[PDB]
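Shown next, in structure tokens, is the structure this report addresses.
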Amino acid sequence: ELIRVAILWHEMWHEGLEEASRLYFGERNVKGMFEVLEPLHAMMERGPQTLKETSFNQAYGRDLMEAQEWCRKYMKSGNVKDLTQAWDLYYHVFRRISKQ
């Protein structure tokens, strides 16, 4: 653990998903979760660096990765019908990517 700074993506994902999935969970401010997950889209698309932050795109490509990738859909469709599923991918992965 903490090889250098204990950075890792999973680490920011645990809370980057909690601070997001919570802003929607019972905050009725899905717009807020979109701001904490906004960098989690870019910090997930830029690509893997070392070989540690790759237990999500290769384990659950459909998780957060797809729960967000539906941006062109969440933008034009803007239907909570995608967010209700994104919450499932976020919550379903919240335990998966957790590695409890």
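Chain A is numbered as in Swiss-Prot; shown residues: 2015-2114, in order.
Header says: solution NMR.
Note: Cβ is positioned from N, Cα and C throughout, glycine not excepted.
Where Swiss-Prot documents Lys2066 to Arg as a mutagenesis experiment, the accompanying text is: Complete loss ubiquitination by the SCF(FBXO22) complex. Note: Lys2066 (mutagenesis position) has non-local neighbours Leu2022, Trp2023, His2024, i.e. same-chain residues 6+ apart with C-beta under 8 A of its own C-beta.
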Helix, strand or coil by DSSP: which one applies to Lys2066 (mutagenesis position)?
coil
